[PDB]
There are 2 protein chains.
Amino acid sequence: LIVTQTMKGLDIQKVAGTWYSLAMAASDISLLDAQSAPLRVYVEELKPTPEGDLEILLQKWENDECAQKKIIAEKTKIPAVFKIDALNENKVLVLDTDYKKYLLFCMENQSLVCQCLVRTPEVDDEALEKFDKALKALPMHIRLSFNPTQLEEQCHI
Amino acid sequence: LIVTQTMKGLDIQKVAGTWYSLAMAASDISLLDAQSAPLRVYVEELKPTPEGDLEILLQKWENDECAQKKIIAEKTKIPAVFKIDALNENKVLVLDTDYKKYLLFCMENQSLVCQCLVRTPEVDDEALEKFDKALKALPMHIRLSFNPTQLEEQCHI
Ligand SMILES: CCCCCCCCCCCC[N+](C)(C)C
Ligand SMILES: CCCCCCCCCCCC[N+](C)(C)C
């Protein structure tokens, strides 16, 4: 685990609802460079299941269209870590959140993509600061940020 | 002028020689997102002419190849500002340099791309810090960084 900032005392029930992918960063440029890059995903809403698992609704650009996609991140013994059903099991870590404004997460395989999630389609400076802090610690090579207009569009167009 | 950090007392003669485009940032994602993006340029060497003008050698990915390109930035009454012969005259500003390790520059039209230039193919943390500082002041939405291996390749491949 490259990332070892996780949220202590996370209540996954309290992250339900709508989120905006305000900023994203990754360890390798090609993880995010193209609109159809594998890990360029835009989070729509988080749905924590009754048994503490986490279902994610997101949009992803795929073969010349902005696709709707659903993902279930299964819980682990660590509250801030979940595992996804990809070819390789790869983890989602929740680094920090105040539930009502921002959530920082990363997902990892060697590879790593992190996002600053926000509740509203606005530029939350403090959240972006918290994101930048969590990140200096990590080997990121691409960083993207979106304005309020792009945040209201499918696939941040 | 969005950017109003310029170097005081710049000696353009002392920026001659070889440079590495270690990091780049721009106000709009699409300025840098594709390998063939208009302002995704890799600086090879700077050649200040005798009358204080500045000739730039760079590489740019163009129609499935890494092209060699030459640009002359003409001097102005401001030592840290030069103008380029594009459809629109658009400025290059030198924000900071210690001549022997790093140079920060931006070029602007509304639009803006900035780079952290380094002398050697290494990751200069302090230079990257100076770049990050100069940047918080500016409305950047894409940031890229390259490792020593990519720095020795044509077009940072
Ligand atoms: C707490 C925040 C959790 C949000 C989780 C976001 C994970 C999305 C992973 C994309 C799936 C990868 N893919 C498509 C290549 C298989
Ligand atoms: C002091 C450092 C100065 C380096 C100057 C770099 C400017 C390159 C501008 C690319 C030309 C734009 N283009 C190709 C779209 C017409």
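Here chain A follows Swiss-Prot, giving residues 17-125, 131-178 in order.
Even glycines carry a Cβ here, placed using N, Cα and C.
Pulled from Swiss-Prot:
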VARIANT   A:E61 to Q  In variant D
VARIANT   A:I72 to L  In variant W
VARIANT   A:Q75 to H  In variant C; found only in the Jersey breed
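A break of 5 residues separates A:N125 from A:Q131 in the model, and their Cα atoms lie 5 Å apart. Long-range Cβ contacts of A:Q75 (variant position) within its own chain (separation 6+, distance under 8 Å): A:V57, A:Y58, A:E60, A:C82, A:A83, A:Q84, A:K85, A:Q175, A:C176. Annotation: A:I72 carries the greatest number of neighbouring Cβ atoms among the variant positions A:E61, A:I72 [cut-off 10 Å, Cβ to Cβ].
When the Cα atoms are compared, A:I72 (variant position) and A:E61 (variant position) turn out to be 6 Å apart.
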